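Participant: Before anything else, here's the structure in question.
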Protein chains: 6
Amino acid sequence: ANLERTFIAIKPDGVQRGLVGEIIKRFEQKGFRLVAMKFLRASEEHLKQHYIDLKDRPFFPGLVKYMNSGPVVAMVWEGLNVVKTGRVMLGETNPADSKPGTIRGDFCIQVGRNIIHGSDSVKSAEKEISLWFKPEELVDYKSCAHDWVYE
Amino acid sequence: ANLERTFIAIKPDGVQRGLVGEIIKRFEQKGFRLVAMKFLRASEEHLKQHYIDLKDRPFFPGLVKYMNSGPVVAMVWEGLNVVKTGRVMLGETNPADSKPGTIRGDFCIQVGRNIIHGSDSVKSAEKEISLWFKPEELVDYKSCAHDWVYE
Amino acid sequence: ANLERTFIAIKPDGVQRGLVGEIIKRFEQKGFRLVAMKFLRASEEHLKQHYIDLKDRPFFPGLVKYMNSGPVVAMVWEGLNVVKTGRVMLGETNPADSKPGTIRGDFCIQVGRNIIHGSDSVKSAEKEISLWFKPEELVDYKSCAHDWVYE
Amino acid sequence: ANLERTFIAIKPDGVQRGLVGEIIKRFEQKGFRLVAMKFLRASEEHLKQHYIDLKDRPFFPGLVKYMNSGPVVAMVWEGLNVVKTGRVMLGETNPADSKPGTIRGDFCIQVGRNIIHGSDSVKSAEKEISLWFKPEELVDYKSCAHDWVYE
Amino acid sequence: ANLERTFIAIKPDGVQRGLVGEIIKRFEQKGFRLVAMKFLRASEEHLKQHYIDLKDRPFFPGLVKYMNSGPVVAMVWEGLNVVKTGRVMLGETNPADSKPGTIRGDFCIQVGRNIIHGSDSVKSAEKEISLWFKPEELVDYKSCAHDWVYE
Amino acid sequence: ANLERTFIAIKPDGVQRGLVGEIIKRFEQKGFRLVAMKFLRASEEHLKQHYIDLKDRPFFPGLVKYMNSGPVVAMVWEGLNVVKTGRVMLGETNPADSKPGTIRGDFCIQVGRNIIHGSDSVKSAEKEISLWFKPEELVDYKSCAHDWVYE
Ligand SMILES: Nc1nc2c(ncn2[C@@H]2O[C@H](COP(=O)(O)OP(=O)(O)O)[C@@H](O)[C@H]2O)c(=O)[nH]1
Ligand SMILES: Nc1nc2c(ncn2[C@@H]2O[C@H](COP(=O)(O)OP(=O)(O)O)[C@@H](O)[C@H]2O)c(=O)[nH]1
Ligand SMILES: Nc1nc2c(ncn2[C@@H]2O[C@H](COP(=O)(O)OP(=O)(O)O)[C@@H](O)[C@H]2O)c(=O)[nH]1
Ligand SMILES: Nc1nc2c(ncn2[C@@H]2O[C@H](COP(=O)(O)OP(=O)(O)O)[C@@H](O)[C@H]2O)c(=O)[nH]1
Ligand SMILES: Nc1nc2c(ncn2[C@@H]2O[C@H](COP(=O)(O)OP(=O)(O)O)[C@@H](O)[C@H]2O)c(=O)[nH]1
Ligand SMILES: Nc1nc2c(ncn2[C@@H]2O[C@H](COP(=O)(O)OP(=O)(O)O)[C@@H](O)[C@H]2O)c(=O)[nH]1
Ligand SMILES: [Mg+2]
Ligand SMILES: [Mg+2]
């Protein structure tokens, strides 16, 4: 079997604020498997592609500027319902609506600096994963705790 | 005052995944008192008795085999409303409906591998405590912080 | 921009139970700026002024006595919507109603020993700040991660 | 085959100060396997046998009373060189001589309240294990990470 | 007993890097009692008096400027051998000589940005305590865990 | 004036045991800057190159086999004295000789499963960085806390 995959990206503010280890640890503890990961400064064209569906938003140019202002940690996580559950772990788009215990709820304040990105549907995930990673960048291996995480 | 008690068991997957100390710490921090604790592999008959109310459910056989597949940490915790609060701390039966911050919300994914058990009512607690522990196994002592936790 | 501020006080039980560093860390991680902080045993008169609203309440004398029973860590934190968000972080007045992830949800059990105080509104905040701190005690400085927390 | 084993006991002060989960987590993270564990108030006679080699020391009577003053968490941990390594993890007998990073270096101050006990040699471990546990109390199972901890 | 006390200050870089709660937590966990605490930006004259014996050193002017560049958390901690032990917990003056497990070993890199200060002797401690605090700012209370930390 | 750089790789056992976030966090807290990072399963040929100096050692074939048995997190960290300090943080080659507080001292037991690699000299670091990364994979940005970590 092949389980669901989602695209998670730690934004420049998460890297600048030293929260990379803390964020990854939350996904590891939950039981998800890390499939791919790289560190890079994404180009504006790339980011425009990534946030294309928002190209007509007022905040769009500023968003792209900021996502290009520093490096990003791009990752692919695998697991049962990882897309929806990953979204629950992140919190709401606006940290102000996020609850303590969530990543945005514990670590940030403003929607313009909300430290992380997570695909909002399987459909987006597949598109984002293809945008940021070559197929040969996805590593398949089996977690030793697999049978202790799944029936 | 003779306070309320609940029965909590870390399931085989919690032990296998190295979460014993992490889970116990959550109860200590909260202010609850550890009354009893032992480590053992429960027999299938012992497990059917614990979950006797689920005997006619389709998943019953696989639940018993899973619970017998490794050791369990059985504990009794005491405190004001510990039954109901212990339940809130665990999260929902299905990790997918559990919120970040709860034990199942932070550490597991699937209902069949949901790392922990907590009595659901005082009636159930008293029954589970009697099934798992001999009266001489419950320890009575007073916490030094008692007056800082209770009025 | 001279942002919003709130008064947070770690009650005597929070100090006695060794939770000072743990609580402060939660505010620092979130991105709030520490503006003032002092450690003191507040007098009864000073405490009756602080909780002047609940003077007619039955628990009042008990509250004042416990608040005076040990030292308190008084602080002022600054940030966008810090008053409302600080309240979300603390949880409900009653630890029983506070969710895991919040300060009261993770660390305490009873309303009479609920480890921390946070202003409930901007107006209460301004009043409590004036009551607990002299103007020279509010320190002026900028956080190096300011631009990573705010747009 | 069967690896080395050591007896570890969290003293009454470790339980009272809420460090049970924290200490257990240190052994789990290291990769050691928990073999047995129970919570009890040890009798004075049992404690005199345990510390029989120190019966003529001036602190002996006080050591026995303090060890009997509250419950203890008795455990058996298994692993390659666990006796000697368990000792390095604990720190020196006197917390004053223990380095930060060790259990006593991090959590305590005085030799008379040094929170934990660990066997000092394979011979002692075998004697203490026999003194505190019945054969049926040592659980047999294999860790899922075993092949990731050992060649 | 009249327990020994030491002066600890978290330097401007510790505050800026969000390490205040983390540092305080280490002293609380160890069993030391917080006696006094305040947050302030010290004047250059105040800092020259504090570091008076280093007035002829090359780095002195740079040290006084850095220390005045942001606020400081000034604290007094109490405990058996707290002066010498607090020093052990800090690590070496040069973070590069500091071992993992110590505060400087874990959190910093360069001698000119070494996040914390601790008195180097009882004589110095008493002099620094007098310099930074007035008598009425040192709070006396007894920790509830006192008898579990000391014989 | 660019700073020293070192090559750090989390071995297959570190990934399998869910320690990726925990390890990265230790380097972030210390004040080092992440320059490059990728997740991959290294080929045997790549691994022989990496450990070419040990090719005639008895344990060499087994080393290469295990290093290829799972994915590796390859990273480049930058900072003052990062090569020697990264080494101190890792601990000794044999975990048995590693002190608590170090990565190997806290997380592993045997030399053949010692979770992490770190360049041992500046010369080794430059060779390893060239072997694992392309020049365009190294990201240059400045940390917002730079002036609080360095004079
Ligand atoms: N500056 C600013 N950016 C926003 C706003 N709403 C959305 N964004 C940002 O653009 C990202 C994409 O928006 P959206 O797809 O709705 O949110 P997400 O999928 O939860 O990240 C959000 O994470 C924020 O970084 C806004 O009102 N102001
Ligand atoms: N596979 C599986 N196991 C289930 C299901 N519902 C319950 N269980 C298991 O049964 C245990 C006991 O069920 P129950 O008493 O209803 O829930 P709990 O008290 O919340 O644990 C749960 O904790 C799960 O391990 C289900 O539909 N599927
Ligand atoms: N003993 C006791 N104290 C209470 C009760 N309700 C409130 N308090 C105390 O009074 C404090 C202030 O009350 P309130 O303004 O209602 O809540 P808060 O603003 O959330 O602290 C509470 O935090 C408690 O310490 C109660 O029913 N009993
Ligand atoms: N009060 C008191 N207890 C001591 C003293 N020396 C040793 N002990 C206690 O004796 C225990 C057993 O002593 P020992 O075998 O020498 O040390 P250990 O094997 O490192 O625990 C120590 O752990 C302390 O709890 C002392 O001087 N005073
Ligand atoms: N910039 C710089 N500061 C130094 C140097 N040596 C000492 N200092 C600073 O001077 C402070 C006090 O020095 P000292 O009293 O000798 O060390 P401490 O008591 O361990 O802090 C140290 O904590 C450093 O912040 C140095 O060589 N360069
Ligand atoms: N199985 C095994 N592997 C070893 C032994 N010594 C070294 N290694 C492995 O080889 C790697 C390379 O060794 P070396 O460069 O000497 O030490 P390092 O620089 O500290 O990693 C080590 O980190 C261990 O994984 C040994 O005796 N047995
Ligand atoms: Mg001995
Ligand atoms: Mg080598």
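Note that chain C is numbered according to Swiss-Prot, with residues 2-152 shown in order.
The header says X-ray crystallography, 2.0 Å.
Backbone N, Cα and C atoms are what each Cβ position is placed from, and that goes for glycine too.
Relevant sequence annotations retrieved from Swiss-Prot are reproduced here:
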| type | residues | note |
| --- | --- | --- |
| ACT_SITE | C:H118 | active site, pros-phosphohistidine intermediate |
| BINDING | C:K12, C:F60, C:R88, C:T94, C:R105, C:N115 | ATP binding site |
| MUTAGEN | C:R88 to A | Decreased single-stranded DNA-binding and nucleotide-binding activity. No effect on 3D-structure |
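Let's see these features in context: how buried, what's close, how far.
Facilitator: Annotation for C:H118 (active site, pros-phosphohistidine intermediate): same-chain Cβ neighbours under 8 Å, separated by at least 6 residues, are C:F8, C:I9, C:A10, C:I11, C:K12.
On its own chain, C:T94 (ATP binding site) has C:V112, C:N115 as residues at least 6 apart in sequence with a Cβ closer than 8 Å to its own Cβ. The secondary structure of C:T94 (ATP binding site), as reduced to three states from DSSP, is coil rather than helix or strand.
Taking Cβ-Cβ distances under 8 Å and a sequence separation of 6 or more, the neighbours of C:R88 (mutagenesis position) in its chain are C:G119, C:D121. In the three-state DSSP scheme, C:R88 (mutagenesis position) is classed as helix.
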Participant: Hey, which of the binding-site residues C:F60, C:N115 is the loneliest by Cβ count within 10 Å?
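Facilitator: Comparing Cβ neighbour counts within 10 Å for the binding-site residues C:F60, C:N115 gives C:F60.
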Participant: Using a 6 Å cut-off on Cβ distance, which of the recorded positions C:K12, C:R88, C:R105 come close to any atom of ligand 3?
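Facilitator: Cβ under 6 Å from ligand 3: none.
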Participant: Widest Cα span across the ATP binders C:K12, C:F60, C:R88, C:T94, C:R105, C:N115, in Å?
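Facilitator: Overall maximum Cα spacing for these binding residues reaches 22 Å.
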Participant: What recorded positions among C:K12, C:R88, C:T94, C:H118 have a C-beta sitting less than 6 Å from any atom of ligand 1?
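Facilitator: List returned for ligand 1: none.
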Participant: For a Cβ distance below 6 Å to any atom of ligand 6, name the binding-site residues from C:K12, C:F60, C:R105, C:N115 that qualify, or say none.
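Facilitator: The ones that qualify number zero, so the answer is none.
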Participant: Which ones in the same chain are close to C:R105 (ATP binding site), with CB under 8 Å and 6+ residues apart in sequence?
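Facilitator: Spatial neighbours, sequence-distant, of C:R105 (ATP binding site): C:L91, C:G92, C:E93, C:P96, C:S99, C:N115, C:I116, C:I117.
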